[PDB]
Amino acid sequence: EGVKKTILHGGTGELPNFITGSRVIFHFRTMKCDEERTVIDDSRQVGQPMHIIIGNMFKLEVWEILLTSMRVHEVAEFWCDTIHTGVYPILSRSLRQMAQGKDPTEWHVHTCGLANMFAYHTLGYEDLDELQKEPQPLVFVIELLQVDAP
Ligand SMILES: C/C=C(/C)CC/C=C(\C)CCC=C(C)C
């Protein structure tokens, strides 16, 4: 609960095998529930699609809960309540860093990141900061591309 789903384009087949250790490949767009549907992140826009691995099929991250509900080529929209989006800015800042090669876990990057936030109180992007200081629900459009298995 806190999450309504809408299928915008039906998928090809029966549910994949969202087994622990599954490589799940997908595109996503993130938007405010603006009238404008303001765009925060768009995977395609930066080019490459997103990659994750299922951590534990029995304890799933919020994004895994969405993803695993989908079929290949399904394009589904997830309206997610404010109670789920307080972490999106920090999650987004790490994605953007990955998009620029920088690895948000490597030493120099992670330390530079903490330093920069401790000093200038900012995630490093004006929009993520505005979003952080103003909680709200979000919509995610997810295009499930491919699923591999361990
Ligand atoms: C930073 C560590 C990760 C494992 C990234 C996982 C998070 C995502 C890939 C964001 C996509 C989430 C949506 C709700 C579309």
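By Swiss-Prot numbering, chain A shows 10-159, in order.
When the header is checked for method, it gives X-ray crystallography, 2.3 Å.
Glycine residues also receive a Cβ, built from the backbone N, Cα and C atoms like all the rest.
Quick look at what Swiss-Prot annotates:
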- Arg53 to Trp: No interaction with NUB1 (MUTAGEN)
- 53-145: domain 'PPIase FKBP-type' (DOMAIN)
- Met79 to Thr: No interaction with NUB1 (MUTAGEN)
- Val96 to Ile: No interaction with NUB1 (MUTAGEN)
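If you draw a 10 Å sphere around the CB of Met79 (mutagenesis position), it holds 23 other CB atoms from the protein chains shown. Between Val96 (mutagenesis position) and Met79 (mutagenesis position), the C-alpha separation comes to 23 Å. A straight line from the CA of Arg53 (mutagenesis position) to the CA of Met79 (mutagenesis position) spans 19 Å.
DSSP labels the residues of the domain 'PPIase FKBP-type' (53-145) in these numbers: 46 helix, 12 strand, 35 coil. Counting every protein chain shown, 10 other Cβ atoms lie within 10 Å of the Cβ of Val96 (mutagenesis position). Counting Cβ atoms from all protein chains shown, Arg53 (mutagenesis position) has 11 others lying within 10 Å of its own Cβ.
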